[PDB]
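**Q** One structure coming up, written as structure tokens, with questions to follow.
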Amino acid sequence: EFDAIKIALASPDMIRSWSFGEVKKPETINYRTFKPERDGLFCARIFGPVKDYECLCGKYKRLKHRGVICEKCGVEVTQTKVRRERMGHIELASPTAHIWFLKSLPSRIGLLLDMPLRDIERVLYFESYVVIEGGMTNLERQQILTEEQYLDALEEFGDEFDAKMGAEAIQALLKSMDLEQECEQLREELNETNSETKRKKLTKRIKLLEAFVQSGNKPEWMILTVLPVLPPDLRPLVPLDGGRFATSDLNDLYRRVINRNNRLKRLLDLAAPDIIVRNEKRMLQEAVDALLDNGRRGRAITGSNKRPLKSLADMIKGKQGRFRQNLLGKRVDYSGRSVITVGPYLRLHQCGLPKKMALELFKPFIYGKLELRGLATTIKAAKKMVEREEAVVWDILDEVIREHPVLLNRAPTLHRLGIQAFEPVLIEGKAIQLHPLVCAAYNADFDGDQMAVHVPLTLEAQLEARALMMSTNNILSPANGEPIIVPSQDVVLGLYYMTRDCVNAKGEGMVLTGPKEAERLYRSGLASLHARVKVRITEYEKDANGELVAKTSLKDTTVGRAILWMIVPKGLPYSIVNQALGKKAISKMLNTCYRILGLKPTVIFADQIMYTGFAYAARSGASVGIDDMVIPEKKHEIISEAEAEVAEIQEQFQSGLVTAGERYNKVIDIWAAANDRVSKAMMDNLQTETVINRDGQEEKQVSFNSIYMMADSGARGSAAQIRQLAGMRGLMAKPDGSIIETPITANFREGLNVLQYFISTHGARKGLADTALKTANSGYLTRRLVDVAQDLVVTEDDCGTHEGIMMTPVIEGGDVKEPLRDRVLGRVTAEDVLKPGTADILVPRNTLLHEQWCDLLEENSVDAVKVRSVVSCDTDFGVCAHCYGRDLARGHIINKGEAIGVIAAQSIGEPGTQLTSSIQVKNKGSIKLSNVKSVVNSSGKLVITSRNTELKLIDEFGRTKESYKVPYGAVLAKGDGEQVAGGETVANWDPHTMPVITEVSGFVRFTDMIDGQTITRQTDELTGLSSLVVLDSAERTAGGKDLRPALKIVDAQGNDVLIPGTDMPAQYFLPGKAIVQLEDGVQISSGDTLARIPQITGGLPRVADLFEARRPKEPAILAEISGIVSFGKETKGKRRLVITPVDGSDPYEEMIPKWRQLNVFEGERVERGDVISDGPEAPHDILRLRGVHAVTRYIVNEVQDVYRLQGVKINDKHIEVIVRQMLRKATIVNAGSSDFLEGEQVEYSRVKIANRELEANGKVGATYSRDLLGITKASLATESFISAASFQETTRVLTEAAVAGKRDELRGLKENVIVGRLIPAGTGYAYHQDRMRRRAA
Amino acid sequence: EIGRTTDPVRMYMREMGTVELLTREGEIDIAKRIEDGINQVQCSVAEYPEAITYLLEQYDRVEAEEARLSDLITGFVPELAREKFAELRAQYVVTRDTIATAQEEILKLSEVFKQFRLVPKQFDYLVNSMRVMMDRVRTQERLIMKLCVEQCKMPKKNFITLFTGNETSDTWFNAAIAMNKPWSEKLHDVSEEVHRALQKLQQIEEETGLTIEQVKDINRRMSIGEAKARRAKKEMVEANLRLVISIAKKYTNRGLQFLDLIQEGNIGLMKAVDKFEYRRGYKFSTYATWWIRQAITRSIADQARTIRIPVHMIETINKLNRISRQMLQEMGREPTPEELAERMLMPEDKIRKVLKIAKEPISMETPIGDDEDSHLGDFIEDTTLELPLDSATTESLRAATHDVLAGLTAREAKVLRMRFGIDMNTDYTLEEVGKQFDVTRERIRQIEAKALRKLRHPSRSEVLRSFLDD
Ligand SMILES: [Mg+2]
Ligand SMILES: [Zn+2]
Ligand SMILES: [Zn+2]
């Protein structure tokens, strides 16, 4: 019926055409029979009838008289639902300005009229006069005069001078303004003048005025003359039960406005004095402003008793506004909720449902079935039978609920798996049963949790719920390609107990012909559950081309494992059930069985595993007792030794040998060592405490303790819990944040005292508060992340691009924390891979790297494969399937139409509640260096004169195992390609002071320095070395500020020493506080010391700042372009950074603070994007200097490092999608041929397509620079104003929309949800495509 | 100090305090100035004969049983009034019959008219009739000046000299054309409009019975008097704004805003100024307080409630509340509504109705504790909707009655559909149906009774019988 929405500002004529009448009286009802009064806020003749086809006076009360208006009262005879869409108007007696356009964050009227907001408010407040059309009176067009000045001007001239005051004057000025003349004058000023601020202001003014001219709005329409009235029903006056009434605040605001307008009309008729007229006008302005937006201009008007009134803007805005509370989410029918239970007998695709809940839900279906079967003659009879609950309604319900799925949802929906579909099973009771396997996905427990039930209604909804939301259809997590239905506690414990051999048991060394007779021997009581026996087994292998090959052999296994072999599907080797079978082993087995067989065997195997684990756990019957906590016999001795050491340290402190801080450090270190010793001793005593003897002397095996098994099967508990149960719990933390020097020496088995309990209460309360706040922060972060990438949908199949992202393993200077298999599996390669030896062609370019390809790459030991990404996709308004890769929730490739942005945001935001000098080589390798300007010194060490040198360790496979940053002028023992051994020091340096060594040899002479002017003469008291300390600019005098100490190496002939390979002299201008090691008259050598210059938040605010693109507090200065450096003259500051290129000009200059240390020397050539200072790096500068790849790599690396430190595994595809969404806007440098401004900021896709069209034609394209914005800024800057208004700043968004006259095409998901139609993401993608292809055919 | 504030109360206080209050001598002087201006206006309006003409016409209408004597004269400065009106009529007729004595007899008639205390509405009618006639005269004069000064481009000073005083003849008609200038002899086309304007002026002068300059003199004299009276009244209002505020201070918590109360007090003060008399010797504050408090109380009783309540019922409620409070204070605790009838004079049901009158309505957005941040408006359901079960029962009944009516004969179905409002916009009466079918009313009745009997016969309409839920 429609395809777009248009927003603008309403003219008085249009407002009058909207109105069905005028409202002249504030009367509501007649307090007797509650009839609607005439010409009131609920006037029947204006707003339609009250009852259906009933006249107000009663004359006409039948449908026969529909359409004719009464003559006694005028009330039209029609439906009463027209009272909900009919509006009135009020004729104001004086013009009133609009509060939104006056008090919006940018003063629209103020900057349109080039008048200050303060002055405009002064004129509106009836304080000062304003001149309009001054003429030849020597008065400006916007000059403001006081009362005395206006009187003086009127006395001199009675004509050719017009002055008004207030909204009338503002409207007159707006009408008199000439938009075209203002545009041409501002363009001429832009062309003539040259200033940054003036240019920006004139550009904003020209843009606003050009958009106003393009739109059909008029400047004078911003001042309200006729205002609309809300329909009665939207502000009801219904009688409350008990003879009382309920009313909204809009009725009172309208009453106030009407009464003040009537008073103003009366005063104007009665020729009231000017002061009274002005007071009444001010009251009317205030009343209209408070009606439109209460509390914006001044103090809010209080309501009936205490609370302030609610305005239309208040209803529109807020979390409880229409957009968020009643339009984005809405209460729905056919819903139910109750408490959940386990019901372990259920299958994965079914759940339990109470009979009463299903009878109440499927009432229309039962009615229809009863009518169709002929049991009930009428729907009323069917309802009576259902109320009576006969014996046939239950059969009808069983028939209808046989194959009708339902929806189960938990109140926190963190990710996609918060809502699933199941197949109902009628049960007796009032509690829902939920499958244990989906409990981890649902994040639900059984301590009073509740869940909601939703019934799909239509055929399409039922089929969608069966094919997409079914529990068996989603077993893999969308965040990471891992199973999500793995057993947690009871099944894991049962399988661990089953598959756990013993040294000596019943029937040891028995030869078994099959697991069948193994279970025989188990059940019959003639053999133990776990005894070492020989069993003949047959296994099947898929080595053939889809066929299975059977092989039979004798294996060494146990009875438990042989019995468990029955449920394994006939596709897996026997080695996957011949271990302890913990939780990780169970998950790996499930994943292997999935990836090898398919889906149905996976779910069947999972159900069989859960059944067997439950049964065998119940058969074992493990318990917990007070004797399970075994106390070591050395705890007291260790405590005594620790106390003796503490006493000795206290005596030493009392002797004055050590300070308080050193004493505290020693005490805490001793206590930590004692705690570690106690924990290690108790681990050793508990882990192998079970000792037995088989047919001989004695032997030791793993312990049989119940708590040890519980902690070693990964079901529950951990090392920290065991330490807190059977040993001291360590050091606590005072409320200040430090650590108390006295630890807690008592465990939970023994009795803690009041002091230790009171100490632990602090940590318990801190933990509870942190847990309370983490959820509140994560909700906001998740909402902000979802709202920025909700419009991203896969729309193409292959964009045909050649770009990609270079993927390498993560090395931090030690052990690899991210193998290359994880970062490459599931991605498509951007370029064809070659052989490791660069001899033959490897896997082709456009292949999908599955597990087989990954295994082949691992076997071949490929160093680094490059892959495509979504940030380099060429698809406009979406991404292609090939660039995205594959959906890491199903085995196949990503389908077309999927709204990947929502999945990415949900996966990123779900684990948010979980978040709070000498190089020593590790392993043998070959020393490798990259970008090193090394030279041989006089001692043989390979000194390095480059600040971009990375130390790398390459093994004989050709893989990188180590990565270190080498400081400048560092001593290196080895070289490049020299074989070394593990644990060998190769590099040494002084971190407390960087060297100023030179790369050339010769003489050092003293030129351009005077003792006292720039240097001081100081003698060391201890060492006695004579050195000349260089004073900085502030320490020295003003005369010597232009004479920097210049040290230059000269040879024996007196000339400057030429650097090998070049001829530029190497002179170094020492900065302040530069201690010179050697004086004049002593020859030096290359690589020798000459001068010495002295030199992380937790949680996820780092993640929040990274996603919001917040600039660092102390950004690192970077080099704009490559070239030499030419220090600048102090200009009320430290230095001027001027970089001279090889041949280009050097207009660039920077303001360097004097409190920041600098690294570059006088004659050092810098590169583009190279660092000049030290500190946090700014992402905007990173982008501007190194493209988009560097900044997306930096963001991905930072977020992955934070999540890995927190222990959460998330794929980087989501991060990449978020970065792409954040990298959507771009500014214009200069327009080649297409109309564009020099600083306008538009969408990147628009300029891209415009440039493609220009290049296809004979014209010349333009140039642009990519811009980086935060998530909220990108969400606010959206082509569709509806989505922007739904998120935040509704008043500002609506004001800007109205002013610009913007047109909104739906073209999205949130807009289609708001309007109430099919979204173009799932099944509606094809409908939307068909609609687009039909339109403009 | 022109700004740095947002509340209009401060700005109103500043504007009010910019002026200084009066004293007894200043009040006497302003009253004397008002009296002088009123006397000048009265003389100016009595000096015209059309006032006497309207007086005689109104008296004749009163005597013709078309009005009353109440709105004729506001007392005197009723046989005496009748004889004075007869004397005035005789004076007017001798004035119209004495066209050099006309001026003196008009002056005497004006004096006798001023000796009569007429009605303010009559005086306003005389004033606006004078305004209408002078507006017509000035419109004719501006047309005259536009036809030659702004059309013939004839000289300013010459126009003034030859137009000041005559305003009736062709002094400005032929001179502006036949003065041998190149731009003078080109508007004989508008000479016709000049003649038409002259004829209009002559007709107006004949209707008025007097000259034009005297009319203009009276007009600007009464304008000066009105301006003086307005200035004096404005001074009085600006002086007594302080008293208005002081009186309005005490009603600030009765459901009305302070600014509204002070505006109503200002209106009441203006009304009191319009009727103040200084000859009694009392100060102005005593007379103004009654009017100000009456206006404030009337405004409070009128526009301080969502549902309007009449003034008499508001007074009854206030009296009941005052009694109840007095009886509670005297006796010790809350009394009973039955016992209030003994103290007052009521039939014991009016008090019950007054008590049963609903108080101010509860706000829709009021909160109830936390309630997951929900207000009172989230728990009110619409009662005007029909159930889907009811709609389906209605559809089923319509289908069943259609099926039952298909079985009957075509004529029976047609006559039934005509008698009852079935499948048509409206039903038809038995007589119109008989007329349409060319069948007598009694035969139609008998056929309807046979149809009803056949429908009451069993083995049919079983679902219709089942359509009862009792
Ligand atoms: Mg729980
Ligand atoms: Zn009517
Ligand atoms: Zn692509």
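Swiss-Prot numbering applies to chain A: residues 16-931, 948-1126, 1134-1375, in that order.
Structure method, as recorded: electron microscopy, 2.8 Å.
Note: Cβ is positioned from N, Cα and C throughout, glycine not excepted.
What Swiss-Prot records for this protein is below:
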type	residues	note
BINDING	A:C70, A:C72, A:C85, A:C88	Zn(2+) 1 binding site
BINDING	A:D460, A:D462, A:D464	Mg(2+) binding site
BINDING	A:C814, A:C888, A:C895, A:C898	Zn(2+) 2 binding site
MUTAGEN	A:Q504 to P	Resistant to antibiotics salinamide A and B
MUTAGEN	A:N690 to D	Resistant to antibiotics salinamide A and B
MUTAGEN	A:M697 to V	Resistant to antibiotics salinamide A and B
**Q** Given the Mg(2+) site residues A:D460, A:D462, A:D464, which other residues of that chain have a Cβ within 8 Å of the mean position of their Cβ atoms, reported in sequence order?
**A** A:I355, A:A459, A:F461, A:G463
**Q** Taking only the binding-site residues A:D464, A:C895, A:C898, which have a CB closer than 6 angstroms to any atom that belongs to ligand 3?
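**A** What lies within reach of ligand 3, judged by Cβ under 6 Å, is A:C895, A:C898.
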**Q** Under a threshold of 6 Å between Cβ and any atom of ligand 1, which of the recorded positions A:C85, A:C88, A:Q504, A:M697, A:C895 are retained?
**A** none
**Q** Taking every protein chain in this structure into account, which of the mutagenesis positions A:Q504, A:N690 has the most other Cβ atoms within 10 Å of its Cβ?
**A** A:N690
**Q** Using other CB atoms within 10 angstroms as the count, which residue among the binding-site residues A:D462, A:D464 scores least?
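**A** Least crowded of the binding-site residues A:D462, A:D464, by Cβ count within 10 Å, is A:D462.
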**Q** Write down the Cα-Cα distance for A:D464 (Mg(2+) binding site) and A:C888 (Zn(2+) 2 binding site), rounded and given in Å.
**A** 45
**Q** Among the recorded positions listed here (A:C72, A:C85, A:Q504, A:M697, A:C814), which has the Cα closest to the Cα of A:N690 (mutagenesis position)?
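**A** That would be A:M697, nearest by Cα distance.
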**Q** Here the binding-site residues are A:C88, A:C895; which one has the lowest number of other Cβ atoms no more than 10 Å from its Cβ?
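**A** Each of the binding-site residues A:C88, A:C895 was scored; lowest Cβ tally within 10 Å is A:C88.
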**Q** Pick out which of the recorded positions A:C70, A:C72, A:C85, A:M697, A:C898 has the most other Cβ atoms within 10 Å of its own Cβ.
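**A** Of the recorded positions A:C70, A:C72, A:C85, A:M697, A:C898, the highest Cβ count within 10 Å belongs to A:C898.
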**Q** Quick one: which of the recorded positions (A:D460, A:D462, A:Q504, A:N690, A:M697, A:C888) have their CB closer than 6 Å to ligand 2?
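**A** Listed by sequence, the hits amount to none.
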**Q** In the structure shown, which of the binding-site residues A:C814, A:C888 has the fewest other Cβ atoms within 10 Å?
**A** A:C814
**Q** Nearest of the recorded positions to A:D464 (Mg(2+) binding site) by CA-CA distance, picking from A:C72, A:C85, A:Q504, A:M697?
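**A** Sorting the recorded positions by distance from A:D464 (Mg(2+) binding site), the top entry is A:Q504.
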**Q** Cβ within 8 Å of the Zn(2+) 2 site centroid (A:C814, A:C888, A:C895, A:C898 excluded): which residues?
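**A** Once A:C814, A:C888, A:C895, A:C898 are set aside, the remaining close residues are A:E811, A:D813, A:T816, A:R883, A:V885, A:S887, A:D889, A:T890, A:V894, A:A896, A:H897, A:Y899.
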**Q** With the Zn(2+) 1 site defined by A:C70, A:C72, A:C85, A:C88, which remaining residues of that chain have Cβ atoms positioned within 8 Å of the Cβ centroid?
**A** A:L71, A:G73, A:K74, A:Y75, A:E86, A:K87, A:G89, A:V90
**Q** Excluding near sequence neighbours, so keeping only residues 6 or more apart in the same chain, what lies with its CB under 8 A of A:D460 (Mg(2+) binding site)?
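**A** The answer is A:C454.
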**Q** Please report how many Å separate the Cα atom of A:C85 (Zn(2+) 1 binding site) from that of A:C895 (Zn(2+) 2 binding site), as a whole number.
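**A** Computed Cα spacing between A:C85 (Zn(2+) 1 binding site) and A:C895 (Zn(2+) 2 binding site) is 65 Å.
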**Q** Work out how many Å separate A:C70 (Zn(2+) 1 binding site) and A:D462 (Mg(2+) binding site) at their Cα atoms, rounded off.
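**A** On Cα coordinates alone, these residues lie 60 Å apart.
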**Q** Looking at the recorded positions A:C72, A:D462, A:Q504, A:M697, whose Cα is closest in space to that of A:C814 (Zn(2+) 2 binding site)?
**A** A:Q504
**Q** Take the C-alpha atoms of A:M697 (mutagenesis position) and A:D462 (Mg(2+) binding site) and report the distance between them in angstrom, rounded.
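**A** It is 34 Å, counting Cα to Cα.
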